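Q: Quick one: the structure is below, questions incoming.
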Amino acid sequence: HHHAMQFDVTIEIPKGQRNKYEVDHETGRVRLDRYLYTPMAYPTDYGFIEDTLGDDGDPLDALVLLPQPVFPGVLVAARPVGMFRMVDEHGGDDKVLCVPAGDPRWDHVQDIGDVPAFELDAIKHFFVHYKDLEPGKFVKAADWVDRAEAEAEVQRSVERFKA
Amino acid sequence: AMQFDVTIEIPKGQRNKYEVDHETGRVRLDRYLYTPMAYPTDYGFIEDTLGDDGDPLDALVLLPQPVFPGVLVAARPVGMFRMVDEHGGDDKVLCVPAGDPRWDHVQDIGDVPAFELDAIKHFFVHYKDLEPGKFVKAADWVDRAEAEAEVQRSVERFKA
Amino acid sequence: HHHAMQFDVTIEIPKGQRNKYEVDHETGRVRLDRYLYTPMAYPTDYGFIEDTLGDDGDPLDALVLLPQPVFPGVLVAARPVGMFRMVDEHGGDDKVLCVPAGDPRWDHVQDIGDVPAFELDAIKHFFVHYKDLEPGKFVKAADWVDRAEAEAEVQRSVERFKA
Amino acid sequence: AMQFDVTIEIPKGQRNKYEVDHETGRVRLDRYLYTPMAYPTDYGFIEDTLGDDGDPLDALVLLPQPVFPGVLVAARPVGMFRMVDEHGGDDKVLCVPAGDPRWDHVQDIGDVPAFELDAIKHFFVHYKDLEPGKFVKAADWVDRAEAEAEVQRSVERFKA
Amino acid sequence: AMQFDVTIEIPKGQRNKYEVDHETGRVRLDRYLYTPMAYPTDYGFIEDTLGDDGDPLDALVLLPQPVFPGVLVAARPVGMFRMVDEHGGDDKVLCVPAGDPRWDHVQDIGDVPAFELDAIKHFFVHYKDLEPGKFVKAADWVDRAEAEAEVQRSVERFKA
Amino acid sequence: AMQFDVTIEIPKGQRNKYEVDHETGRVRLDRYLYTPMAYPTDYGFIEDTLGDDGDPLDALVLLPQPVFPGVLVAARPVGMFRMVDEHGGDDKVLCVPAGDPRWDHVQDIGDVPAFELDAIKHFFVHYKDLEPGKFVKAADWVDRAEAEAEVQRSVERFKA
Ligand SMILES: [Mg+2]
Ligand SMILES: [Mg+2]
Ligand SMILES: [Mg+2]
Ligand SMILES: [Mg+2]
Ligand SMILES: [Mg+2]
Ligand SMILES: [Mg+2]
Ligand SMILES: [Mg+2]
Ligand SMILES: [Mg+2]
Ligand SMILES: [Mg+2]
Ligand SMILES: [Mg+2]
Ligand SMILES: [Mg+2]
Ligand SMILES: [Mg+2]
């Protein structure tokens, strides 16, 4: 209702990285999965929401808008403003778009319409194309949905994690 | 062995698209790329050339570490990326540092790993995807002989 | 009227610098004036507007909001959204706040109210405090004015440059 | 010569205020500083201490090159920054690398240049200026003996 | 083919010598190097090994871009740097990323350019020149088979 | 007191060896160093001088933070590094920022720590170890007076 959703995001990959890092969900170790095969770099800080389980068996992915990147493993208390939905070779994948919680410099961003269109297009473009040069990888759908849909998915993923 | 000076405008890894104004010598930020992409190699142009697109001939230089915008690198050609976009031809000569024995094993286009050539091609095909009216009609790699003939023609057009 | 003001800014100091660089207006050489005496860093990319002369004998100062810093000497075509007015030991100083011209990712910033308040406060704080530990330096006034005042000052400075 | 391990949370030059959660060991971004300031030295806390503010005792470490967040540095105290803010005391122990002969000339607070001590003081006085209700009542530098006694007291409080 | 996890302690280009404390898993600053030198490759150790020096077996990993201290990289051996210094034997296994086809052309020590191997050797021969009581008696490159033998020795010593 | 403008060519920490072409003022990449070493100070030359080697007189500048290639720094001499190599004499003037009270404690060569002077020497003695036909016969530090004498010699040769 009036009480806004928040959660902790663990950042795995800082904005501007071509190294695709992963944080192990059991040990907390950071691993280099791979150097990307395309001349692309992560459009925002990238990671996952703590204590969630998405429909793909992993913690629910998160994209965080920041004034300055963090590094792999760093926690950021964040709030959702939208969600990126896609289908690739492994099926559906959802990524929640967030901003820092309790920071007045982000109060103007409350929903997906508050983010410049070209910035959302840029984020989409990354995920549509970053595996273009990897064999057997493809994208069949990609689109943006609003904060309300994002929050519904976060709540579902909290429930799956508890179960 | 052909050799020429390349002015690097954009270091490898940059999303800021720097451009030298050829009238004045100043470095300008043309744009922050609209796509989440970064230049796959150090990028610039060959000094004292005039290409078919009316500008100096573009050049890509393979390096172990990027330089700064505006830096000259003595280079030699090993191939060329030939593309056609909405405006016509837009050739980019692929080079390595001249006089450096660490690059002697790279003499022609077949000596550059396919993974690297494919990533360079991917960059130029897609980097303007989000700009209206921009698209790429053709994009192919050609050999050193092809590169050298084009450099020679562009040198002559600069002198004329 | 309907045709928006633009100009070229030469950036002297990238955002986040404690090295205070200057671009020579005759030679175009970059000089290190000094390392700042305070633990502060330039809040935005900082420089001056080409072909202007402010009331202090220098080209009119400019602050440029960017997604990523440039380096000293780089030109950026920009448009004004406001102006910072201050008085220090050398008298009045004015600094025009700008965003990149023709970039739709900045269309939402048209005037000084479109910049988050805390971000304007942060910029002010820099100029109020960065010379705190330098002998004989002080600030007696600092405030923000709108795009219309900024444009009037830019126009005056263009006129002074021509004269 | 007193020696202890400092966990660096924030490298010199950072506007991101990282903080170790002492319950879990994780690194958290507490905030991006609201002022245009940057940590004047590598900054963190002394392991196995419990200060008067209920938290581990804060430490500043002078280094020739910053480390990464979470890195341990064996350090020895040369002085202490004593402040009083709206909540009470908030001491910060000033240290140099232990066992490193390049720092042997720094033994007490008088051996650190005034310019550096003044910049550190300026940071802690002003960095929360734009946060409502935050202000600094007192801020002074004290010597190694003062630092050592406070470290010792904080070690004992951690054991109790 | 043999592969293992390498924990990188020191990214390429560093003059800070970081080390993992193998009891805790914490990263520590051992020291800032005394020479104007920087690690020529990402540097670390192979997880779940015990070298004859009593530490986990050292590893050098060739990469297109460096990682952060503490990062795991799945790697495979292509050779080994054998050194004898003041404290006796020292082996460092040279590796490339495992399961990455961009490195398939590197199968043994002869596939790494001599200029890179010479630079790596030069680092380890000279980086402790300005530290007292340090010297190197021998420094030599051996092939993949010898590297794999030492990894297996070190796996067995870890289990014992 | 003597002071002059130094143009910095190479920031501290660089393995790219940049040089200004003194006819044009352009920055050029001479080469990527063949050794795993990095410039220990910001490095350049004194404007409007002519050394006995026929180039502008080299300068090393101590700074709290490095600059960019091409940046001017007003500096004053505190000593000089004298070297004899394959091409004969080579002098490099050691400097600090002029008019900056944070450097007033450095008036002569004895005011710079031996660890820093030794590291600087080590760089110039070893950075060309893996380039053929290079060697150093002598490398020695001299005081401010000798440095100032050489600056004056080089000012006179520029005018002549
Ligand atoms: Mg998936
Ligand atoms: Mg997922
Ligand atoms: Mg072209
Ligand atoms: Mg003024
Ligand atoms: Mg002014
Ligand atoms: Mg405290
Ligand atoms: Mg070992
Ligand atoms: Mg050993
Ligand atoms: Mg030795
Ligand atoms: Mg010379
Ligand atoms: Mg010479
Ligand atoms: Mg030699």
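Count begins at 1; order follows the chain as displayed.
Method reported for this entry: X-ray crystallography, 1.9 Å.
Backbone N, Cα and C atoms are what each Cβ position is placed from, and that goes for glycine too.
Positions annotated as Mg(2+) 2 binding site by Swiss-Prot: A:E12, A:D61. Look at Swiss-Prot and you will find A:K20, A:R34, A:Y46, A:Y130 tagged as substrate binding site, backed by experimental evidence. Among the mutagenesis results in Swiss-Prot, A:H25 to K (Swiss-Prot position 21) has the note: 4-fold decrease in catalytic activity with Mg(2+) as cofactor. 3-fold increase in catalytic activity with Zn(2+) as cofactor. Shifts the pH for optimal activity to 8.5. The residue drawn here is the original one. According to Swiss-Prot, the feature Mg(2+) 1 binding site maps to A:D56, A:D61, A:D93, an assignment based on a curator's inference. The mutagenesis experiment A:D58 to N (Swiss-Prot position 54) is recorded by Swiss-Prot, whose note states: 3-fold decrease in catalytic activity, and 2-fold decrease in substrate affinity. Swiss-Prot lists A:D61 to N (Swiss-Prot position 57) among its mutagenesis entries, and the accompanying note reads: Loss of catalytic activity. Among the features that Swiss-Prot reports, Mg(2+) 3 binding site is placed at A:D88, A:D93, with the record citing a curator's inference. Mutagenesis annotation in Swiss-Prot: A:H90 to A (Swiss-Prot position 86), described as Nearly no effect on catalytic activity with Mg(2+) as cofactor. 10-fold increase in catalytic activity with Zn(2+) as cofactor; the structure shown retains the original residue. Looking at Swiss-Prot, you'll find the mutagenesis A:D93 to N (Swiss-Prot position 89) noted as follows: Loss of catalytic activity.
So that I understand the layout, could you describe where these features sit and how close they are to other parts?
A: A:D61 (mutagenesis position) carries a strand DSSP state (E or B). There are 20 other Cβ atoms within 10 Å of the Cβ belonging to A:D61 (mutagenesis position).
Taking a C-beta cut-off of under 8 Å and a sequence gap of six or more, A:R34 (substrate binding site) has these contacts in its own chain: A:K20.
Sequence-distant contacts of A:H25 (mutagenesis position), defined as residues of its own chain at least six apart whose C-beta falls under 8 angstroms from its C-beta, comprise A:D58, A:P59.
DSSP gives A:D88 (Mg(2+) 3 binding site) a strand state. Its own atom aside, the Cβ of A:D88 (Mg(2+) 3 binding site) has 16 Cβ atoms within 10 angstroms in the protein chains shown.
In sequence order, A:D56 make up the list of same-chain residues 6 or more apart from A:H90 (mutagenesis position) whose Cβ falls under 8 Å from its Cβ.
Following the DSSP three-state reduction, the secondary structure of A:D93 (mutagenesis position) is strand. Around A:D93 (mutagenesis position), a 10 Å sphere centred on its CB holds 19 further CB atoms from the protein chains shown.
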Q: Using only the Cα atoms of A:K20, A:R34, A:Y46, A:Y130, which the record gives as binding substrate, return the largest interatomic distance in Å, rounded to a whole number.
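A: The span, Cα to Cα at its widest, is 15 Å.
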Q: I'd like to know which of the recorded positions listed (A:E12, A:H25, A:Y46, A:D58, A:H90, A:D93) lie near ligand 1, counting only a CB under 6 Å away.
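A: Among the recorded positions listed, those whose Cβ sits under 6 Å from ligand 1 are A:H90, A:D93.
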Q: If we take A:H25, A:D58, A:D61, A:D88, A:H90 as the recorded positions, which have a Cβ under 8 Å from chain E?
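A: Nothing passes the 8 Å Cβ test.
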Q: Note down the number of other Cβ atoms within 10 Å of the Cβ of A:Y130 (substrate binding site), including every protein chain shown.
A: 23
Q: What's the CA-CA gap between A:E12 (Mg(2+) 2 binding site) and A:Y130 (substrate binding site) in angstrom, rounded?
A: 17
Q: Look up A:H25 (mutagenesis position) in the DSSP assignment and reduce it to helix, strand or coil.
A: coil
Q: Would you count the other C-beta atoms found within 10 angstroms of the C-beta of A:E12 (Mg(2+) 2 binding site) for me?
A: 24
Q: Going by C-alpha distance, which of the recorded positions A:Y46, A:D61, A:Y130 is nearest to A:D88 (Mg(2+) 3 binding site)?
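A: Nearest in space to A:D88 (Mg(2+) 3 binding site), counting only the recorded positions, is A:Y130.
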